Amino acid sequence: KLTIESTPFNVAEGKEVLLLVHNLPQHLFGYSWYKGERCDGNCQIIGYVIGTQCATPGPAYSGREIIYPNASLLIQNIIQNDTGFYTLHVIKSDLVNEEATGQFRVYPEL
Amino acid sequence: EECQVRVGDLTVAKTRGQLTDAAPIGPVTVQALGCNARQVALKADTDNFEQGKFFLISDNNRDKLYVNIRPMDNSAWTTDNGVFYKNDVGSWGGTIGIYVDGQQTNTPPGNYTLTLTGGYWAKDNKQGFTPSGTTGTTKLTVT
Ligand SMILES: *SCC1=CC(C)(C)N(O)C1(C)C
Ligand SMILES: *SCC1=CC(C)(C)N(O)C1(C)C
Ligand SMILES: *SCC1=CC(C)(C)N(O)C1(C)C
């Protein structure tokens, strides 16, 4: 099953976190990252259409979100409000848009 | 800068009977640029929209069926028989689907073209809609 991992799990304020995606399916139409534990629409972070590399920012897009063709998301300048869960929606041209949820925590330094 | 909604074209083979009440026949990943305080709305082309209503038409222009474009359980949008729009402010980024109004009972299909254009909406009921962005021509083919 699609697995989302956060590396590192314990991020510090002022650093970046790489949300690695494991076991990615086929027939990829577009990746969509949302802020929460489910596939919403008003709380979308970013959508990335691999076919044309067409990336469109969502309402929750801060500008620190870097999406890769492997569906992994690298968020830089991590803040305390980043502590929580993140959900990925795998839009496929087969209706099965396999959803997965990951999470990470942030701690202050000095 | 304006409320630009990117609607993509999609051709799929399906029957009118597969449309059982709410059946998402194809997930369209649509994202809206802008609209921080404006309502996002979907309106069909004038060839598929008459009297403030959206519908699909066949090659013989005899069979007319009304279809509502709703979110794939991603958000809450105001349903209208002509222009679909959400009351919630802010941009939108999810998947929309074409839903039939009332079971069609799989009436003899063929080739139906329904052009859906995205954009914004002003106020309510007055029909102040403006298609800005990309237009998506959805083709319904029976196979
Ligand atoms: S998911 C809640 C939410 C909505 C919006 C106003 C776009 N946001 O910035 C957050 C992510 C807090
Ligand atoms: S960027 C989205 C896009 C561009 C174009 C090459 C016209 N396309 O076919 C899609 C809709 C994928
Ligand atoms: S995230 C839940 C969901 C919605 C829809 C697009 C209908 N899906 O196929 C799943 C079940 C992934």
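Think of each number as a place in line: the chain as shown, counted from 1.
Using the three backbone atoms N, Cα and C, a Cβ is placed for every residue, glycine included.
Quoted from Swiss-Prot, the note on natural variant B:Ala22 to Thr (Swiss-Prot position 59) is: In strain: AL847. Here Swiss-Prot describes B:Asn36 to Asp (Swiss-Prot position 73) as a natural variant; the accompanying note says: In strain: AL845 and AL847; chloramphenicol-sensitive.
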_In the chain carrying B:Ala22 (variant position), residues 6 or more apart in sequence that have Cβ under 8 angstroms from it_ = B:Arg70, B:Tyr99
*How would DSSP class B:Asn36 (variant position) in three states?*
coil
_Nonlocal residues around B:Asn36 (variant position), in sequence order (Cβ under 8 Å, 6 or more apart)_ = B:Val89, B:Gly90, B:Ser91
*Can you see whether DSSP assigns B:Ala22 (variant position) to helix, strand or coil?*
coil
